[PDB]
Each structure stands twice: as C-alpha cells, then as structure tokens.
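Notes follow the structure.
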Amino acid sequence: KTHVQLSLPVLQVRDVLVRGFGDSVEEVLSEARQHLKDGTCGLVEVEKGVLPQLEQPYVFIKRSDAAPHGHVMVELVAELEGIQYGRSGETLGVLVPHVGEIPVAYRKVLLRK
C-alpha cells in the first residue's frame, strides 16, 4: 500500500529517552520510516522550547492534504541546521523512537509510505 493507517503515541518531551533517529538527514528519515512500520515511533507536539530538547536532524510529520477514517494524511520532512529536506503542510509534531514511554494521547495519521 502507498499509505498506512497509524496511531502514533504522543509523548511529553521530558519523558523521551531516545531524542532522535540518528546523525544524517538520510539516516533519520530511514530510521523514522522503519520505526513507523514497526510501530516503535512516538510523536512530540512542537511548542516553545521543545525542539532544543531533541537531537538534530529532526523528522517532522506534516499534513499533506485537507482525513480518511479520522487519519490525517502526512509525510516526512527532515531538518538540519535550519534546512528542510521535503516540502509539505503544517507540522503535526516531531518523530522520536518509542521505547515504552507512557503517552498522553494518540495521533491517527495516514502515512504516505
């Protein structure tokens, strides 16, 4: 399938134990895609002071369309030193590895895979 319905656990930034996917734009996008497929991917909602608590490069999920079965359509955009790799809509949050942190909510997304 070109798209996969996912429910992403929403994590508080101060709970997150692994604060990024790796060390290059290509690696973080790769790792994010693998974790999204394996159901081992969390979402941190971006507010004032969140991103400097996480590791660059960042992986964002961004709205790709204006929501089948409640799932918002999204795609991945990476960022390193203020340059983004991809072009998409509004940020729903930043992706991080999920290693058993207790979520505060779930974000239903339809991922262009």
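The numbering of chain A matches Swiss-Prot: 11-76, 79-125, in order.
Structure method, as recorded: X-ray crystallography, 1.9 Å.
Yeah, the Cβs are placed from backbone N, Cα and C, and that goes for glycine too.
Swiss-Prot has this to say about the protein:
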VARIANT   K47 to R  In strain: Omicron/XBB.1.5, Omicron/EG.5.1
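For the segment bounded by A76 and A79, where 2 residues are absent from the model, the Cα separation is 7 Å. Its Cβ taken as reference, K47 (variant position) is surrounded by 13 other Cβ atoms within 10 Å in the chains shown.
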